[PDB]
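One structure is given below, encoded as structure tokens.
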Amino acid sequence: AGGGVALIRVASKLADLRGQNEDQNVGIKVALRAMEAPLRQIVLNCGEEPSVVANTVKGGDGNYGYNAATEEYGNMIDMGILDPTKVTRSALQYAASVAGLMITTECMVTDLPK
Amino acid sequence: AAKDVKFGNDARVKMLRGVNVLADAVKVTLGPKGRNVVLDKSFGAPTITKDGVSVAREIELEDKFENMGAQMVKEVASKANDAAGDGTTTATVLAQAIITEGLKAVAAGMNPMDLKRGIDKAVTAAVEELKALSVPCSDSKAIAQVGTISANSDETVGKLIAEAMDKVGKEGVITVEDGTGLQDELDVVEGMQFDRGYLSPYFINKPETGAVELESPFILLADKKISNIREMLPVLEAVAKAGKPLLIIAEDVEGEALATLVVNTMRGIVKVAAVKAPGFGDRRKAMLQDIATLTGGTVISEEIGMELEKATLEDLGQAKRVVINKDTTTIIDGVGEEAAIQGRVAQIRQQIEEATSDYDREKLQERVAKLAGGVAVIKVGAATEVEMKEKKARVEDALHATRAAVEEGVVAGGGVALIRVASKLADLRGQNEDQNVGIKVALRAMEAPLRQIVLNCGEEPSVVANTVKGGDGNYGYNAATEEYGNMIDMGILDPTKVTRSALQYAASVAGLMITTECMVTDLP
Ligand SMILES: Nc1ncnc2c1ncn2[C@@H]1O[C@H](COP(=O)(O)OP(=O)(O)O)[C@@H](O)[C@H]1O
Ligand SMILES: Nc1ncnc2c1ncn2[C@@H]1O[C@H](COP(=O)(O)OP(=O)(O)O)[C@@H](O)[C@H]1O
Ligand SMILES: [K+]
Ligand SMILES: [Mg+2]
């Protein structure tokens, strides 16, 4: 399902995940909180309130979601709003990769501003 | 000096910016999950406080138009603190909401005065609805709940205040002072006490406690300065024949008379103790008259036409026990016909009603407590001084809230009552469309306190607001436990007076701030 609701589905599924350390728990909460960013930004660009729509979508199940073009809810499959699984998986994995690279970076070397 | 003059929207945006600075500093302390603000003091250490008016009274800005905005919105918190003693953060939140919405409506081409009239009409209707929505708060459990909620969910404070209010009575007074230990303690005084000790340590007959104890004495109330013993001979001889102790409450006793008294006390002739008359001036006269009424005696004064030499036993009062320490004198179980006490306290109530300053009113209330009720003192215990100050401020907030809740009743707390009122006033209309817009502005601003409480918890204010608006009755949101339920059943109570006062003062200041067009101030 499109519109950013698949990531909300998985984030709501994974709310029970725990880590071995209080720092690994902060990392797990950081990654799960970032899966709602697409739908929230879509609703923000359309002009509604992201929190109410996100709560309504999380409350639903399956392919329930929000149509941004007509500003109504419904089954995302029936409204014809789809994403291939490869697109979502690739975007999530590459975002996590670059975030991990930037988190463990100790030095940056560049030419002088001259 | 020379001035700077700004017109229209420039003035309004500067003013709103100053309002926003002060409101953003104040609003971080609202609810069970608000935080503390550190205030720098020029003389001393910083103070860490969660009180709205304390934070508001410190804010001053470098820019002059923004400073005007902040100085104007500061009066809401000041006035709410003066009137109710609590509810200043809510008043500031409401004022900021009204100002923001009203400026948005003004920028759309509305007439500011009609918006102000609509806001006034909505607030009047809202106050009537709040009065209709209230319920009495008389049992001790509800008073404990109010004191607990006002002290930032501290059960011990609520229990202590409920016990104090139960013991001291409806006519008594309760004060808060610094303690010496780590635990809060309550000391209640029954009877009349004034802060005057004996004039000579030799009067002490019980060195174990260093206190002068007299059983069934006479009280000689001398409204004059006594230096020569020649005046007291008749009454002293009469009391010596009587065979029971005597107490002198006089303006002062000089060396000769005091020396004669101390010589006689140790010889076993008479049991005499002498203390000073409390107060200075007219209040001293009034309290001597009060002691005369309580003890059933007559004040010996020159201004009425009697002399102390002609005094007899009929002019001397009586008591059951008198205990005098280095600092305080207490008179216990004094003989007096009740009608005199009720009459005196009645008169004192009439000059209570005809009093302007709060100092005079509190002195009169202390007098009424001494004559009829009691006086309770609560000591606050804390390890350091900053902690002591923060806890003492919380205890004072709780005491004020319990007083208000007793005198007017309680409504459901957490911002729910304002939402219920605004839901009830959904069909109110004015004379023209600008007035209807102003009514809508007020009704929308009535939901700001709950939204800020939910923000301070890290939740979503709009989801909770919608869920609470969808319910009926006392249905609300518990921000401490993060659950929905009955506001009354879980003990989240707010006095009606605090809510009404916050709404009134916020509307009064914000309606005027909406109608600005020009601002004149000094130059940088
Ligand atoms: N009518 C719609 N309602 C809600 N979401 C939509 C709709 N149409 C497309 N989307 C979502 O918007 C996203 C498209 O954003 P886009 O600007 O194409 O960014 P990207 O290039 O990263 O895909 C897709 O994830 C799609 O699921
Ligand atoms: N557990 C709770 N759940 C929801 N609301 C609460 C709770 N405890 C207190 N409140 C509300 O929070 C407000 C307390 O804010 P406070 O910091 O006392 O500011 P004020 O100076 O306006 O009283 C009260 O209106 C009260 O109704
Ligand atoms: K506060
Ligand atoms: Mg309070």
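The residue numbers of chain B are those assigned by Swiss-Prot, with the residues present covering 2-525 sequentially.
Looking at the header, which is where the method is noted, we find electron microscopy, 2.9 Å.
Backbone N, Cα and C atoms are what each Cβ position is placed from, and that goes for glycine too.
What Swiss-Prot says about this one:
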{"type": "MUTAGEN", "residues": "B:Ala2 to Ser", "note": "Complex stability is significantly decreased; when associated with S-76, same residues as in M.tuberculosis"}
{"type": "BINDING", "residues": "B:30-33, B:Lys51, B:87-91, B:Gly415, B:479-481, B:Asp495", "note": "ATP binding site"}
{"type": "MUTAGEN", "residues": "B:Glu76 to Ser", "note": "Complex stability is significantly decreased; when associated with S-2, same residues as in M.tuberculosis"}
{"type": "MUTAGEN", "residues": "B:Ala109 to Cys", "note": "Forms inter-ring disulfide bonds. Prevents ring separation and leads to the formation of high amounts of symmetric GroEL:GroES2 complexes"}
{"type": "MUTAGEN", "residues": "B:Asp398 to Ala", "note": "Can bind ATP with normal affinity, but is defective in ATPase activity. Binds non-native rhodanese, but cannot release the protein"}
{"type": "MUTAGEN", "residues": "B:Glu461 to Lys", "note": "Temperature-sensitive lethal mutant. At nonpermissive temperature, the rate of general translation is reduced and a defined group of cytoplasmic proteins are translated but fail to reach native form"}
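Annotated features, which come from Swiss-Prot, shown on the structure.
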residue	record	DSSP (3 states)
B:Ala2	mutagenesis position	coil
B:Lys51	ATP binding site	coil
B:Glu76	mutagenesis position	helix
B:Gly88	ATP binding site	coil
B:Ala109	mutagenesis position	coil
B:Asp398	mutagenesis position	helix
B:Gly415	ATP binding site	coil
B:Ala480	ATP binding site	coil
B:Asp495	ATP binding site	strand
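Other Cβ atoms within 10 Å of the Cβ of B:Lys51 (ATP binding site) number 19 in total over all chains. Listed in sequence order, the recorded positions among B:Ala2, B:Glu76, B:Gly88, B:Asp398, B:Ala480, B:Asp495 whose CB lies under 6 angstroms from an atom of ligand 3 come out as none at all. For chain A, the nearby recorded positions by a Cβ gap under 8 A, listed in sequence order, are B:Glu461, drawn from B:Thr30, B:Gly88, B:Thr90, B:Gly415, B:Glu461, B:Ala480. The binding-site residues considered are B:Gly32, B:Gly88, B:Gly415; of these, B:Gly32 has the fewest other C-beta atoms within 10 angstroms of its C-beta. Taking B:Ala2, B:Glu76, B:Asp398, B:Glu461 as the mutagenesis positions under consideration, the smallest Cα distance to B:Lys51 (ATP binding site) is found for B:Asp398.
Taking each Cβ in turn and tallying the other Cβ atoms within 10 Å, the top scorer among the recorded positions B:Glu76, B:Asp398, B:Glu461, B:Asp495 is B:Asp495. Per Cα geometry, B:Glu461 is the residue among the mutagenesis positions B:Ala2, B:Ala109, B:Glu461 nearest to B:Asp495 (ATP binding site).
A Cα-Cα distance of 20 Å separates B:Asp398 (mutagenesis position) from B:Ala480 (ATP binding site). Just so you know, of the mutagenesis positions B:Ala2, B:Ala109, the Cβ with the fewest other Cβ atoms around it within 10 Å is the one at B:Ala2. Checked against ligand 4, the recorded positions B:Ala2, B:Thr30, B:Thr90, B:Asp398, B:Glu461, B:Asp495 give B:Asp398 as the ones with a Cβ under 6 Å from it, listed in sequence order. Checked against ligand 2, the recorded positions B:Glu76, B:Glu461, B:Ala480 give B:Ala480 as the ones with a Cβ under 6 Å from it, listed in sequence order. Closest to B:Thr90 (ATP binding site) in space, going by CA atoms and restricting to the mutagenesis positions B:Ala2, B:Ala109, B:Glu461, is B:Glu461.
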